[PDB]
Amino acid sequence: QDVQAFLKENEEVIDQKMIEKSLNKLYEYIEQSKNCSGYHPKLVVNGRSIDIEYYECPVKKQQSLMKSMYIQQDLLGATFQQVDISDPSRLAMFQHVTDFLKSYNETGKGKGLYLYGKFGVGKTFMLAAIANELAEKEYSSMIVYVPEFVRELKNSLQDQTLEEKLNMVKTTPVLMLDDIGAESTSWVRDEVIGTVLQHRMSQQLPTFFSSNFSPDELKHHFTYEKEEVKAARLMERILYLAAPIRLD
Amino acid sequence: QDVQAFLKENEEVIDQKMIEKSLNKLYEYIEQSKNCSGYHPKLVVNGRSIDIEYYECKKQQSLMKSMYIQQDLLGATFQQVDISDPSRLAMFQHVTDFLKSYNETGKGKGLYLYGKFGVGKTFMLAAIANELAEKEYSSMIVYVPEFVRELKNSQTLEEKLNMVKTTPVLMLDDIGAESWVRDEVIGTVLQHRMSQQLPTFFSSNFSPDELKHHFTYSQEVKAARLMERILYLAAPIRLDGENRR
Amino acid sequence: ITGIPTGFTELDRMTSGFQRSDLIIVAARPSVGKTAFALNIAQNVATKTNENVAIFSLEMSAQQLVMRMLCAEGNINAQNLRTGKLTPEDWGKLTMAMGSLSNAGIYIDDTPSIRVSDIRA
């Protein structure tokens, strides 16, 4: 009922066929729960690929703490009593929130989580849930938006410009990284947002890590011998700051 | 002159004949550039032969290094630290008393910094990092969790298990963190120097009765080949004092 | 050395050179070290120690060994080469592995199992 509308809206742009190529996507789309009403997902055409951007809900004392860059403040507001649990493993999370603030101090160490799904499975309400309570106190879990962050963190690592806004992805007691896999020079893997993984298990910090998809399969994604038994160990460099749980 | 320095550095390990066997090495060592205009040559004892490894280039930092940690919070020293209780009443007694008994090869026994976080495991070795600093020796602060993640999974390989073993002062952080597969990295370090001898360094969060719930099982009598080399190079010591996080 | 540079200080002292009037020979176990053996003696006695070498390849021809040697006077071959393309900062010391074997005289025979006739011609 939405796809039809979008299709004809951009049918001048959206080359044809593909259905069979994106079969997996469209089938996974219908198979899942999907749906939604601080933001909403909308499709956008970026070059030759179609992405999913969040626009603030038109329906629009923690946000002096909960200020995240490269995403807006209309769409950061979800709690834990705002709870109508319908799908499974959204239930298997009632000891990874209340007990994910009682011992996540400053250099507490261990294993958080690895959120995933497709492109909008109430992720911005669980990365907005679990965290709030940490910052409801003087504890830690920074919000950050990677697909928007990096867009100039290739060409802003310069003359103090963003140089000085970009050492705090390494030193805040905790910090999250969002829907990477969106786009991507390969230096940022080990210079901008791969510099989040070595300086956080060397002094060790209880950091959150999210994504469009999962670490166990984010190990073979980018091959547009090398990164196969070599693309797995960044999902390993990921695997130790957190303990993975389902999002069915 | 370089040979003299190396000889007394590893005297406990090196033998007179070893010197004459590795003569070519030690002579080539002194003959080449001792300084640099990116590395410097240092002697290391490898089995029965002495080799020449390159380490990367008041004086307190250049003659100090660290493996797999950040140099932000390591600004620590001896003496001046506000001493708390029996947590540090007997901690600055075996790192200042022996600033000249880190004997090159003449058994200069070590320490084992365990216990609990934010107080003592790695900053008491950051203490030496700016104290054993003025005299001109290197002192590499190796970190464990950060090592075996490129060494649990597999550029070259059999290279950095030797300039971790051919320099006079060292400092290891967190033993038991994250038969087995953690094999050719840390396990061998303990067996070697019963026939070489210097000042040994390891540290963790787990004491000598707690180091072993994490170095992983085998089901055996096949794991205590390196643990009668701690019980004869220090004492069962921990640290419970002041948070610095 | 007495003596033209053999390649190593380990190999020049003992051989005293090099000298004029010498038929050398080298043999290894099953691919256990006889090829690159010479592929780095006379090459470093062709790009480091003076001698315009007429080289002559056999089972492994020359339009193959250059994929197996451009990585000696420029620090390469572990990133990897037999996997494909390289990065724009790894495009580095190749242009000096492309300036230390190019301004020089290395003259090879690509021809495999031919007798001494064509060669001594």
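Here Swiss-Prot sets the residue numbers for chain A, with the shown residues being 32-68, 82-104, 112-235, 237-276, 281-304 in order.
Heads up, header says this was done by X-ray crystallography, 6.1 Å.
Backbone N, Cα and C define each Cβ position, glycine as well.
Summarising the annotation, Swiss-Prot assigns ATP binding site to A:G168, A:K169, A:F170, A:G171, A:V172, A:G173, A:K174, A:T175 and lists a curator's inference as the type of evidence. Among the mutagenesis results in Swiss-Prot, A:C67 to A has the note: Loss of Zn(2+) binding, no longer interacts with helicase. The residue drawn here is the original one. While the structure shown retains the original residue, Swiss-Prot records the mutagenesis experiment A:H84 to A with this note: Loss of Zn(2+) binding, no longer interacts with helicase. A:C101 to A appears in Swiss-Prot as a published mutagenesis result, with the remark: Partial loss of Zn(2+) binding, still interacts with helicase. As a published mutagenesis entry, A:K174 to A appears in Swiss-Prot alongside the note: Reduced ATPase activity.
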Nearest recorded site to A:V172 (ATP binding site) by CA-CA distance, among mutagenesis positions A:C67, A:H84, A:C101: A:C67
Number of other Cβ atoms within 10 Å of the Cβ of A:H84 (mutagenesis position) across all protein chains: 16
Cα-Cα distance linking A:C67 (mutagenesis position) and A:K169 (ATP binding site), given in Å to the nearest integer: 14
Recorded positions, contacting chain B; criterion Cβ under 8 Å; candidates A:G171, A:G173, A:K174: none
Cβ packing number for A:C101 (mutagenesis position), 10 Å threshold: 14
A:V172 (ATP binding site) CB neighbourhood, other CB atoms within 10 A: 22
DSSP-derived class (H/G/I helix, E/B strand, else coil) of A:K169 (ATP binding site): coil
Number of Cβ atoms other than its own within 10 Å, given for A:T175 (ATP binding site): 25
Recorded positions listed as A:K169, A:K174, least Cβ neighbours within 10 Å: A:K169
Spatial neighbours of A:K174 (mutagenesis position), counting only the mutagenesis positions A:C67, A:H84, A:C101 and Cα distances within 10 Å: none
